[PDB]
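Enquirer: One structure, pasted below without further comment.
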Amino acid sequence: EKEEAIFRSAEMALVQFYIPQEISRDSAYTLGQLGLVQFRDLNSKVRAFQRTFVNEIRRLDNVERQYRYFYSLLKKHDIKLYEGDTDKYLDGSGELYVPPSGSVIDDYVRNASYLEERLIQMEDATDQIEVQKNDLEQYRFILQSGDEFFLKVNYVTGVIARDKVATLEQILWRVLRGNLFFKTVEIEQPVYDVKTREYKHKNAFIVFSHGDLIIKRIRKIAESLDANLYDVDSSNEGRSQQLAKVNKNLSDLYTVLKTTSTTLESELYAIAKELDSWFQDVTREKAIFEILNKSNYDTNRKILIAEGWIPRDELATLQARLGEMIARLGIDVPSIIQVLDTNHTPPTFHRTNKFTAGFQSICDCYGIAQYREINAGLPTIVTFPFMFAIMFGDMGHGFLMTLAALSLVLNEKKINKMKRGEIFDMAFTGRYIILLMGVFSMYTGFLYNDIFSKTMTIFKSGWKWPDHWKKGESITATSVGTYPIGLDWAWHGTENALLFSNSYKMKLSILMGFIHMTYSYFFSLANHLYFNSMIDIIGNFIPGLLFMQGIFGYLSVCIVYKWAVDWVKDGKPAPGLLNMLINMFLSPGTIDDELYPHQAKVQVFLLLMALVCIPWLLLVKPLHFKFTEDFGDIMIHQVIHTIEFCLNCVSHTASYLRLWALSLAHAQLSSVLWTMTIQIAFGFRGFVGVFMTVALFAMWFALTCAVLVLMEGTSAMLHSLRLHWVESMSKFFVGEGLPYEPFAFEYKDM
Amino acid sequence: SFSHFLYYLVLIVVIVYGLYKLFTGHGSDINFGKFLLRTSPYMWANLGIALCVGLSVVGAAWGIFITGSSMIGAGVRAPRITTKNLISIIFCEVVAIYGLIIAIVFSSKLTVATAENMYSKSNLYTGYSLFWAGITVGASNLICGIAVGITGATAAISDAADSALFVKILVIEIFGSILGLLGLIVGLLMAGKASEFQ
Amino acid sequence: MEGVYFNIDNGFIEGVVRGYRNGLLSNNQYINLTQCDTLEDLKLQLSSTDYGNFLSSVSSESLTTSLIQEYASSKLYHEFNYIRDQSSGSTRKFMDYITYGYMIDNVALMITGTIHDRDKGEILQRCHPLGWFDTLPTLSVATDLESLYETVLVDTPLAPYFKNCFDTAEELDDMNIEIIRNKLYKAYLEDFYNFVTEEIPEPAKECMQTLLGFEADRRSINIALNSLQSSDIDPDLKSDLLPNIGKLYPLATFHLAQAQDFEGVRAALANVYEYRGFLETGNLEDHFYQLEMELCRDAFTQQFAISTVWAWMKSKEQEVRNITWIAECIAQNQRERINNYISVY
Amino acid sequence: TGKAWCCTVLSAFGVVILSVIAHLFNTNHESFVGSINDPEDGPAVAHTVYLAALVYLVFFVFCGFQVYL
């Protein structure tokens, strides 16, 4: 039965194919249709041009060039390429289909060569006509100008690019020593320069002079720029006669252009209806030879040897399908496939469904896991959106984001088919992430007791106010109980609210951060026991565990303990944990306020334990290796690892404060936004009160969606992502894995 | 150059003013000591806290853009570096966390002093303590952030060439990151004995 | 120090350019290239390298050594223009200064190519594209430096450099253009060196001063050797062709100006250590390219210095020369010289 | 047409949130009238808000056709 592989990579097997040459082509096609095998390159020593199937590839490469050329012409003349059905062959199903024959492929080769020789001839013949058309129409334009254009051979005239006319008159002014008489007239629309495959604005121009040498120099200057020079009679009758002569010539020319043009399009439309179908077949024919190039060829027995990785549990279907091929051909092939055992690293492969695929991508994006290593995916499914929810805590914003995600989830069958821009495709790909990202946000928003910056009075408060007071008189509440779920709503609007909630959220962030880190660190043990790497248990895991648990685990215990003791009832001074933490390092054995009996005696023990773990972590593994330049490499590696580890414990546990920081900033922004927009509307009364309420809600809601839900939300999301890549995965993730990427056919886009 | 002319002009003015007070016998008027006694201690404390987070953030921001621009430039040909080198950004960002943490610790001491006790020995001590401690943490984080950022740029551009170089050069980066942590430790020591404003 | 401010504008440039440096062909890749049987194999081998698909549009029978040179060069120029387009300020000035040298050569090519009567259509295809300026083809109009200056060149960035050209004869021939071409290079390098000394920070300043120094020395020695083909020339005229910024200046340049035979030139260089081996042994042309690559290789060891742009340009220019030399040997079926490609990496 | 979806979704929340706010005002809930800085008379502001809720309802039902057709 098929195994689920999400907790660790799927098991892989190495198989060796003995393919007799006579069915090399057919067998390669079937394996491509299965889409399971990933091949090793057995010819890695050989120069690129010496691999055995080089010339076969060259033929198909040349056809591919020609198909690229055809597609260019389709776009030049703006003809839609027809669309083939993506599913006409298969969709990862492993379904067998019959490959094209050799004669069919040779027919593609012949036809593609034939079509290029025709199109390259017809296309150029058409461009030759277009050049004459553009030339005459420019000439026609000048003749159509009024005689006042000529008022001030007596002159030189032509057409020049709009970009350069300013340079022309600058040059001519010097050449003629300021005697320049010069006129310029616009052409109202771009002119087409087919050799440049662009169109440009242009100007008609004329220059006056009598000297022969001067006229000749002016011509050479203008022709050195991209101008075209035209000859025009001085008399209005001459212009009229020449305009008529041109008009006849130009009017005739459209006949030749039209007949050639429609012939050319008739050629293209035949290709446009089938070019995609051709392209898919040729590229797949090209592809299989790129696979066969990786096999090792036994010229004596005429056998191709190919090595490939395959999932362990799907050997059965691989065996069956090649059996179907042998049955179809009717050849007594001797055991085409053989399983193998070698000291090579197999590829990493995780099976996923539509729900898990989004979360797995976020882990693979950082780096591919080592073979059979603990997958970072499963822990990420919950802890990624949840760490987000701790920051993005607000029931209103959580609800709005849930609706957005839920709509994408419900409509997914329609959204899946339509094409998407990547700014929208990422959202759809992550739809199940955002759904949990919203649901957990609603939960944490309830514990913070905050909806759109307002508290919820769901239960009886644990704080009781005085019996009486007057307007503007300061009061203090009396404790009468503990609120059952979340923050007590009595804190709302309270003048010292922040002094409480900051103590709450800061301690929350440290506790959640430490628990998250120590949890994922224990995956390190799960790797070492699986690989039977006993040396790492003694060398790395235990010393690291004692080191961090002995400092920041101890701090976590103290934080929880201080909440359990009733200090005011005992009359004892409540100790400052932060000062206590510092003093146990900088002045061990001395205490200001005791959190519990024998405080000093145990703390000095913890300090000594932490110190002893450093050399233990640093030395034991390298020494074990020497006892059995490798030792030098092992030693220099290990010492750096210790400095990273010991330093990271401080940086990482400190870095988790961002869980508090982004929550506080998010809350205070929301309350100010409410105070400045909707809170204002309640002042007004009457009709203006109605209009202001209508208007200011629209302002409030629009800003809430844009700034808070979308911008501040995504910023909170990416911070929680960084906490996973660095703070968490660095403690159990090795990486450097070879990604599983099998040989499989797909639809080429062109 | 105008700026250096201004510097010399200020220097000349200060010297001439000093000599004028000195030669006329009133040289005791300048009296830096009295200035330190009469200025309110809340000024020194708040400048210490504000510049602590302020200069620390400048350090992190300055480092990030040096590394970030290099990562984006080198990443055009080799996108693989973009995720692995995020460690370099982290080593820059963390010095802002150190500055933030000190801002939390120092904020706890800004109580309101009784008027009759305003300029007493202990209150002045806390005023000076938080000022120099804040400057120390801030400036050292500013120096650390830039040094790490420069190192990170060379690391990213090396990784794009050969992956084996990255782990070798990161050793220089962690060496750089220690400077900010030592700054934090001295900061907590300088502010250790300072009492709350009584 | 250098790294504190450099990345405010040049961070993206430095990163991308070094991406190109990581693509320079190594010696092992050259060795593989030399063992191709035909140009069609050379295309397939090059496709493995950073060059990739750059010839993918070329038919089998269209492959020729001239075409490979054109396509390999065109790849470099587009990359250069991209790097320039993404730059600003002092860096933009520096990259423009790199182009001036090429358009100076285009000017001399344009004039000589029209003193002999052949039309501009051929010449523009022989011009170097980094040296384009919109009025360049207008230089085909006349055969007189005074006319060419007043009508065209006054508008170009090259205008300041003609201060010593107008003293020449009223009629232009190959010799007179070659005098003009070198006189322009003298002022160009001396102007470029001053700009580097003033407006480029360390360590690029010291590194760039070294690279331009070698460039000036190479021109000086080449000018001296070429002058020996003439029957005689005034030493005080030769002294106006030698640039002042080099390592040879002033002592060796003075002796080079007064040299009248190969032994005189050889004696003139023998007192300068860095070049003492150049004339005694082997091909002089290759020695300069050898030293040029080593100076470029040193420049790459810096960082946060804009000199990497110069090192990348001159380095990859040599790569094209290596590719074409190998391609020619393949196309002509003669291979005894094939290993004479020159490469530091 | 796209412009209809923007208005209908916005007005949908404009009905709910405003109506709930009006109800808390009309019941003199501490979170809305508790402070000396809140408006003095719940039902008066509640009546003012209720009118705004009705306004959004008109937009909501009208745009319902625009997305439906």
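Shown for chain A, in order and in Swiss-Prot numbering: 3-154, 184-659, 706-827.
If you check the header, you will see the structure was determined by electron microscopy, 3.4 Å.
Cβ from N, Cα, C; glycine included.
Not my notes, these are from Swiss-Prot:
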| type | residues | note |
| --- | --- | --- |
| MUTAGEN | A:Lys538 to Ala | Reduces assembly of V-ATPase complexes |
| MUTAGEN | A:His729 to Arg | Reduces ATPase activity |
| MUTAGEN | A:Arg735 to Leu | Reduces subunit stability |
| MUTAGEN | A:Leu800 to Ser | Reduces assembly of V-ATPase complexes |
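So that I understand the layout, could you describe where these features sit and how close they are to other parts?
Expert: Every protein chain considered, the tally of other Cβ atoms within 10 Å of the Cβ of A:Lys538 (mutagenesis position) stands at 17.
Counting only same-chain residues at least 6 apart in sequence, those with a Cβ under 8 Å from the Cβ of A:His729 (mutagenesis position) are A:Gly544, A:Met548, A:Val803, A:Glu804, A:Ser807.
Cβ environment of A:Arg735 (mutagenesis position): A:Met422, A:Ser540, A:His796, A:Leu800 lie under 8 Å away, each six or more residues apart in the same chain. In the three-state DSSP scheme, A:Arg735 (mutagenesis position) falls into the helix class.
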Enquirer: Which of A:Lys538, A:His729, A:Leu800 (mutagenesis positions) reach within a Cβ distance of under 8 Å of chain B?
Expert: none
